[PDB]
Amino acid sequence: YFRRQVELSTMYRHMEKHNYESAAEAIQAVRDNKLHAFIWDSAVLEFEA
Amino acid sequence: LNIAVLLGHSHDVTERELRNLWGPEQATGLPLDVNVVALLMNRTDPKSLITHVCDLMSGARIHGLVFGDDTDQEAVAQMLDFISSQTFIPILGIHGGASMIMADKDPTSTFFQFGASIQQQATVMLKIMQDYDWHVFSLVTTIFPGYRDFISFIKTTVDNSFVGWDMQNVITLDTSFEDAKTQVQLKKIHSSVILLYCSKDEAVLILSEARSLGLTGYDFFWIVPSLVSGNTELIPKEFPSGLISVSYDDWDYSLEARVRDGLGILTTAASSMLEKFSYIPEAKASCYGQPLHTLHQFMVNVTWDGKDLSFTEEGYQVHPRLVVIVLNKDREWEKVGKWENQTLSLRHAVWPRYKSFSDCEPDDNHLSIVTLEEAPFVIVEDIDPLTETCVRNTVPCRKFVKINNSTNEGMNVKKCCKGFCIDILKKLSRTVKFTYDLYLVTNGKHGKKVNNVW
Amino acid sequence: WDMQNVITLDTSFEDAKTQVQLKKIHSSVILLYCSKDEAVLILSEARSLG
Amino acid sequence: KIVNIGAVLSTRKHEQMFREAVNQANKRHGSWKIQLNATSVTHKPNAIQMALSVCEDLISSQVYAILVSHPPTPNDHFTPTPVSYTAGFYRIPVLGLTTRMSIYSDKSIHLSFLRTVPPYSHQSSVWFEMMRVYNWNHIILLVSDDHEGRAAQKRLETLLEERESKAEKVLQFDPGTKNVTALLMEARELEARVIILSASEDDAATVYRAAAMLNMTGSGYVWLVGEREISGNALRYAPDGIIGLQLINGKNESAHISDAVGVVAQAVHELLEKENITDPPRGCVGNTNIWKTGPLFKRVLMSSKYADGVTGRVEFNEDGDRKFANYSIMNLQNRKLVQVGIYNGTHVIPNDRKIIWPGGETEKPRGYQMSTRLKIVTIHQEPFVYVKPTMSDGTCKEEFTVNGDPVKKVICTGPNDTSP
Amino acid sequence: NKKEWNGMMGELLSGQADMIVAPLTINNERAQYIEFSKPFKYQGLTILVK
Ligand SMILES: *[C@@H]1O[C@H](CO)[C@@H](O[C@@H]2O[C@H](CO)[C@@H](O)[C@H](O)[C@H]2NC(C)=O)[C@H](O)[C@H]1NC(C)=O
Ligand SMILES: *[C@@H]1O[C@H](CO)[C@@H](O[C@@H]2O[C@H](CO)[C@@H](O)[C@H](O)[C@H]2NC(C)=O)[C@H](O)[C@H]1NC(C)=O
Ligand SMILES: *[C@@H]1O[C@H](CO)[C@@H](O)[C@H](O)[C@H]1NC(C)=O
Ligand SMILES: *[C@@H]1O[C@H](CO)[C@@H](O)[C@H](O)[C@H]1NC(C)=O
Ligand SMILES: *[C@@H]1O[C@H](CO)[C@@H](O)[C@H](O)[C@H]1NC(C)=O
Ligand SMILES: *[C@@H]1O[C@H](CO)[C@@H](O)[C@H](O)[C@H]1NC(C)=O
Ligand SMILES: *[C@@H]1O[C@H](CO)[C@@H](O)[C@H](O)[C@H]1NC(C)=O
Ligand SMILES: *[C@@H]1O[C@H](CO)[C@@H](O)[C@H](O)[C@H]1NC(C)=O
Ligand SMILES: *[C@@H]1O[C@H](CO)[C@@H](O)[C@H](O)[C@H]1NC(C)=O
Ligand SMILES: *[C@@H]1O[C@H](CO)[C@@H](O)[C@H](O)[C@H]1NC(C)=O
Ligand SMILES: *[C@@H]1O[C@H](CO)[C@@H](O)[C@H](O)[C@H]1NC(C)=O
Ligand SMILES: *[C@@H]1O[C@H](CO)[C@@H](O)[C@H](O)[C@H]1NC(C)=O
């Protein structure tokens, strides 16, 4: 969805360097401050909040 | 084993250098019954071809055939395919129609050629188009075969492109031109280059029509493969100046080096198969009155003297030496570009246009544009190190980077550009409709009159 | 209004440039200004060009 | 003072009626003031000497269209290749008569090799017309070979693109093996029974033995094959009730070649209507000057429209085949061929016979099951798909919620970790 | 020179699966190949930070 859009190529190039397998990897990474942000569906992040 | 090498009249190749092509060669000869037969022949008709094939196969069981054609008939190699379906002998097509881009081989065939498929040559031409950023392109094809896979490979490349190519539907030529509806298709041209896929006489007819109609301007470039251009010893009439052709027939890496490499591959496969199986000479007895241990699945990864000459599954070379030539005003074909085993080298980095091609020419629509790197306006970064492609909301530029302080030489490094003024110039090119020529200033900052010197 | 630019025809058709001018038309309402026989010719060419 | 017509031909009464057709072509067009002659070459098993006879009898003949007329060859190679390979040296079209392979239907290898018969892939269109008879969508494709199989699969994809639908499963394999029975059981596991087969004789006998071994000839199964599958032991090993095709005037050799010679003669007289008539050059002695009216002859032949014919309205399509041929639809009723339908240019007409199926009644078997067993897959989503290993062996810890409701679980199957 | 699919779509289109019950991210690319259903859940996109 971000690869389709015409001006979102910079965030595509940023996110393609650190692609993670599962979402819980990103959860533990932002828990241990390995990341700083994560694009994800809303209600699932509300549930994990 | 016994290898007979017959030729015609291509590259003015005589016979005595073929007699001298065996003496110092094969010093570590583990096959003992190796003999060479150097022959020449004027007649390139299939009757004499079948006659000499039967004479050499009946001539003490020759297991190697090396032939280079000088004519413009690729079906001779298909004739060799009919020879490969009957003799079942490893045969190599070397020059001309014996090694043109043929359609499809057979699993029952043991024939091979020098060169590659049309898909790797299309990949080289699309790499040229990627390096030169000509995203506005055409595709003009006749009904000459080998076109379905070629156009299909182009469509699967554009449909799976990270570049954003601008493509029109395929211009098709059905029959000999009426100059009523095919003229409309040539007036349905897509700009900035012309890509052509046809035969030799069809190329003569299409270039004659484009010369009579004036489709050879400075914007409409001409990029063709070897199948459109033809053989190198003869150059036909009515050719536009600036005809970029992609072939593999080198004059420096001439025909003698190619047949020496072919003899090296054949002797290498024979010496590698003789140590595995004993009774290597097993051919057909005679043509009158009609094998398992063959080299069909054994000599694929062959390499003699470090030459990248491995075999494909379709019967070609995996990474052959591709030669990209142009045409000047002096009717000469000069080498410009070469192809590495992974990349594509470009000698003439500053791309020439060959301005002496037609009568009238303005220097319109291209405006020399210079700028300086400012962070909210002019963001200049490197190109992608993996794909070599600026993303299509960025524009290319060149910079005259001097190498070191002692030398005065500088290169033209191409870099991607995003920012505010980039979008300003792109919207001006949308509205005012002018093509940009963006580069950077290398003298320094914006500008100052240093004692009546700016 | 959305006005496409003026298509101009000189005389009877060459069938080399008039067809190109008729392929420039992409709108819905065609405002034709010619004679009666020229209208017959242009409607016949538009039926031939779809 | 003659124009030769080349044929690779065996029977001598057929040579007599061939010369009679040449005479009937010479009777019309009385203003044409040059004569014809015939040339025919017979059976020789050695193909090198076949090509030798071709290049000795056709280069020095200045022929316009060549007719290869040997279907019942004892060699299993079935190669009319050297005639087209010799005539393609000056781009001269040979009009074939015998085979229907995709390798001879190809515009890539064969430059302008036309014929008077369509390939087998159009039979799939007839099978698509069968899809218009019984109104069936989910199909199963099994092809032994790979040369004609790619063309048949491409034609079937074109047919399904015309409906804007897709197939269920296609299969290709190595012709000669016997352990494709697992793929036939996978086809049994599919939700349809439409069995479409493209195979040779031995491959058809192999899959008939595999179908009898797996009892694939029961109720609901839709068996539908082509022309090679009703010959030899494939005719013997076929189940009673299989539906096959038949080419009208396909094995009728004489009338088909007579209509072909009529088409060739009218195409030659149509080619002589205009100017720039170049003969094929005598290439036997040092001549490689190409016959440059090749595309001219192709423009005449590919646009040649006809209305006369014993076989029917014969006309060349975009590939140079038979347009809109009437076909026959046969049934194997107790090892006996029973005609159950005819086929127009685009329509099927069943006769008054009974379409007997290998299952139960003569009515059509609706072989689309209601899919009682389904397959569910999902990704491990944290709030959605909780995956937990069992306690001891295959059991689930039935726990409650905060309101006493037990969490309804399910027994799934999942891998441990990723591939590294 | 052809792109393919993997994952749940790669196991569905290969015939290994029949129906996918999952958080299906509805887009335009998948609808060109397979059919969708009416969504049970309505949900967008956001950013999780610390
Ligand atoms: C042609 O292919 C050859 C063989 O793959 C390449 O040669 C290799 O180059 C790398 C360094 O780039 C070395 O590590 C290898 O040892 C080389 N192999 C040998 C034995 O040659 C070569 O780079 C390719 N490029 C050219 C020159 O076309
Ligand atoms: C050909 O191979 C298939 C697949 O392996 C065989 O089918 C299975 O064979 C095993 C024994 O090797 C049996 O235990 C299975 O029950 C068979 N499958 C089913 C579901 O019937 C098949 O038997 C082989 N046929 C030949 C020629 O031996
Ligand atoms: C034969 O030799 C002649 C010498 O002029 C040459 O031009 C020609 O290409 C050769 N091929 C033929 C036509 O046999
Ligand atoms: C030849 O090279 C190919 C590609 O690396 C490989 O698949 C094949 O196994 C090799 N064959 C030999 C001689 O081992
Ligand atoms: C020239 O510059 C390059 C880097 O741009 C450097 O690698 C090279 O050593 C320099 N050569 C000399 C001799 O100054
Ligand atoms: C390069 O050479 C010039 C010569 O005057 C010198 O002034 C300068 O300091 C040198 N350094 C740079 C900028 O490379
Ligand atoms: C026709 O040609 C054959 C040889 O192919 C010859 O025997 C016969 O006499 C010829 N007939 C006439 C009268 O042209
Ligand atoms: C037919 O074959 C299958 C194979 O599993 C077998 O189970 C069945 O009993 C056989 N008999 C019938 C009912 O046709
Ligand atoms: C049918 O084929 C036979 C040869 O089996 C042939 O004699 C006859 O002319 C053909 N025509 C008819 C009557 O269908
Ligand atoms: C025949 O050839 C001549 C010379 O090329 C040409 O002028 C003429 O138009 C051709 N005839 C036709 C009907 O194409
Ligand atoms: C084939 O069917 C057509 C109707 O489509 C019919 O006119 C024709 O008679 C049939 N062919 C023959 C030779 O009977
Ligand atoms: C022939 O084909 C036509 C196509 O419209 C079809 O309507 C008709 O049912 C077929 N049968 C005959 C012989 O009329």
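Residues 34-323, 330-493, in that order, are what chain B shows, numbered as in Swiss-Prot.
For this deposited structure, the header notes the method as electron microscopy, 6.1 Å.
Each Cβ is built from the backbone N, Cα and C atoms, and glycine gets one as well.
Residues annotated as Zn(2+) binding site in Swiss-Prot: B:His44, B:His128, B:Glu266, B:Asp282. Secondary structure at B:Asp282 (mutagenesis position), as computed by DSSP, is coil. The number of other CB atoms found within 10 A of the CB of B:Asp282 (mutagenesis position), across every protein chain shown, is 24.
Here Swiss-Prot describes B:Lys233 to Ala or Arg as a published mutagenesis experiment; the accompanying note says: Nearly abolishes inhibition by Zn(2+). DSSP gives B:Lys233 (mutagenesis position) a helix state.
Among the mutagenesis results in Swiss-Prot, B:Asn264 to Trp has the note: Nearly abolishes inhibition by Zn(2+). The residue drawn here is the original one. Every protein chain shown contributes to the tally, and the Cβ of B:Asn264 (mutagenesis position) ends up with 21 other Cβ atoms within 10 Å.
Under its mutagenesis annotations, Swiss-Prot gives B:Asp282 to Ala or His the following note: Nearly abolishes inhibition by Zn(2+).
Within the same chain, the residues at least 6 positions away from B:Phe416 (mutagenesis position) whose Cβ sits under 8 Å from its Cβ are B:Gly458, B:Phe459, B:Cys460, listed in sequence order. Swiss-Prot gives this note for the published mutagenesis B:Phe416 to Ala: Decreased sensitivity to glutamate.
Using the Cβ center of B:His44, B:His128, B:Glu266, B:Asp282 for Zn(2+), the list of other same-chain residues with Cβ within 8 Å runs, in sequence order, B:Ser43, B:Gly101, B:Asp103, B:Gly129, B:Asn264, B:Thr265, B:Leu288. Among the binding-site residues listed (B:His44, B:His128, B:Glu266), B:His128 has its Cα nearest to the Cα of B:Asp282 (mutagenesis position). If you take the Cα of B:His44 (Zn(2+) binding site) and the Cα of B:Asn264 (mutagenesis position), they are about 10 angstrom apart, rounded to a whole number.
Counting every protein chain shown, the Cβ of B:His44 (Zn(2+) binding site) has 20 other Cβ atoms within 10 Å. Each of the recorded positions B:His128, B:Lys233 was scored by other CB atoms within 10 A of its CB, and the lowest score goes to B:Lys233.
A Cα-Cα distance of 14 Å separates B:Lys233 (mutagenesis position) from B:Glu266 (Zn(2+) binding site). Proximity to chain E, defined as a CB-CB distance below 8 A, holds for none of the recorded positions B:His128, B:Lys233, B:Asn264, B:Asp282, B:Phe416.
All protein chains included, B:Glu266 (Zn(2+) binding site) registers 14 other Cβ atoms within 10 Å of its own Cβ.
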